[PDB]
Each structure stands twice: as structure tokens, then as C-alpha cells.
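To start, the structure under review is shown below, and the notes come after it.
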Amino acid sequence: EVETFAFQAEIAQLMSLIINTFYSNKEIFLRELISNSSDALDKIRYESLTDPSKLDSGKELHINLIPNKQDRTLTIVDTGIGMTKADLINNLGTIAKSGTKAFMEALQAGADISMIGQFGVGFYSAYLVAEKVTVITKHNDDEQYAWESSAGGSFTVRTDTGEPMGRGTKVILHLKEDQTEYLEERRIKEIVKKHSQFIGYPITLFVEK
Ligand SMILES: Cc1cc(Oc2ccc(N)cn2)ccc1Cl
């Protein structure tokens, strides 16, 4: 059972801007995805300081990067707070309209795409490199859900049936044919060292066999 929802017009307008505009500095998508993973870990960590039972769904706080040349997917995983169904449909949905509007205004007043983090909507930079993003998330107070969107103004949300997660969020990036450089090891390691060297959580790069 899959529910399809329409993007908010501002947020739909941003991903059409991101996918279609030529902008060679595509690598900032990883810095934004890891930063949101670092933000998710901060929330579950701070919450466990008063309620240690919140970490019962996974004590380890880390970030993994799983490139897959066969599936052409770059997968970013964290064990952070995750997201409820209200985060996908509703809650987190409404915390981007304001950030999206302010970002496109600045884009015509000098600013460029690499500043998308300063507006709290850095996730949509994933569509620089990805033609489709599937997101698997798990919050302590909700079931497991799969979020997915090829942009195009809509997204889907379904109750996930795959491997249980415990807690955290997995972001699967179905990469464009012209974006396979971000499945290379030495390319991933260079962006992580360049952009996310001061992240307070271990970023493990999984190597393919
Ligand atoms: C369902 C939804 C998702 C959304 O954007 C994000 C943000 C972060 C992650 N991990 C996935 N999608 C923005 C608006 C909506 Cl309505």
C-alpha cells in the first residue's frame, strides 16, 4: 500500500531548479547529506542523556557510506533519531517552504547552490547527482517507512517491508549515468576529507569486493 503526495510548490520548484541547472560543483551533495546525518545523531544523543532507553534501538552512533556500482546507488546511513511518518507527510514537510523561498531569492541576488545548507534544505542537493532518492527511516515512536521521489513534483511514502533498522535513516541515491564518479573510493574519500573532516561521528566508507 503506497500513498502518493504532491510536493509543496516552492519545494517542487527547488528540485526542478537543482536537477536542470548546470552547476559543476556537484560534490557538495555529500557534505549536505552527512551534515544532516550529523544533525540526526545529535538529536538522539542529546535525548539519551535524560532517557537512556532511547538508545535501546541501537547504541552505536555513526555514519556509513555504501557505494554500489552494480545498482549505481550511493547509500548514506546514520543511526540518528530517524523520522516519523508525520515527518515525511506534514512535519518536516512544512520546515522547508520557508527555507526554499529564501534560497531561490538569494540565488538571484548573488548566492549559488553550494550555500543551500545555510537555508536548512540541503537534502535536495542529492538531486544534483541522483535521478531518484529512496529514503528508509526509523524513529523510536513510529514504524519503518520508505520515502522515495524522482522529483517531478510528487513523492511516495509506504510502510517498509525490508530489513528492519532499529533506528536511523538510510538515504539511497539512484545516481545519474553521468554521476558514477561518486561511487569511486578515492573520490568519496576526497570529498569527505575536504568537506566533512570535522564531523563528531565516525564516517565509515564501505569498500566493494
Ligand atoms: C516527505 C518530504 C520530504 C522532504 O525532504 C526530505 C528531507 C530529508 C530526507 N532525508 C528526505 N526527504 C521534503 C518535504 C517532504 Cl513533504
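Following Swiss-Prot, chain A residues are numbered 16-224, in order.
Note that Cβ sites are derived from N, Cα and C of the backbone, with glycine treated the same way.
Counting every protein chain shown, 21 other Cβ atoms lie within 10 Å of the Cβ of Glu47 (mutagenesis position). In the three-state DSSP classification, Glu47 (mutagenesis position) falls within a helix. One mutagenesis experiment named in Swiss-Prot is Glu47 to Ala, and its note says Strong ATP-binding. Strong interaction with HSF1, HIF1A, ERBB2, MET, KEAP1 and RHOBTB2. No effect on interaction with TSC1.
DSSP classifies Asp93 (mutagenesis position) as strand under the three-state reduction. For the mutagenesis result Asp93 to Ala, the note given in Swiss-Prot is Impaired ATP-binding. Strong interaction with HIF1A, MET, KEAP1 and RHOBTB2. Loss of interaction with HSF1 and ERBB2. Los of interaction with TSC1.
Swiss-Prot documents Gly97 to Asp as a published mutagenesis change and attaches the note Abolishes ATPase activity. Sequence-distant neighbours of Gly97 (mutagenesis position) (same chain, 6+ apart, CB under 8 A from its CB) are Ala55, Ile59, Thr152, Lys153, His154, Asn155, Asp157, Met180, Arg182, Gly183, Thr184.
A straight line from the CA of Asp93 (mutagenesis position) to the CA of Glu47 (mutagenesis position) spans 13 Å.
Neighbour count (other Cβ atoms within 10 Å of the Cβ, all protein chains): 27 for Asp93 (mutagenesis position).
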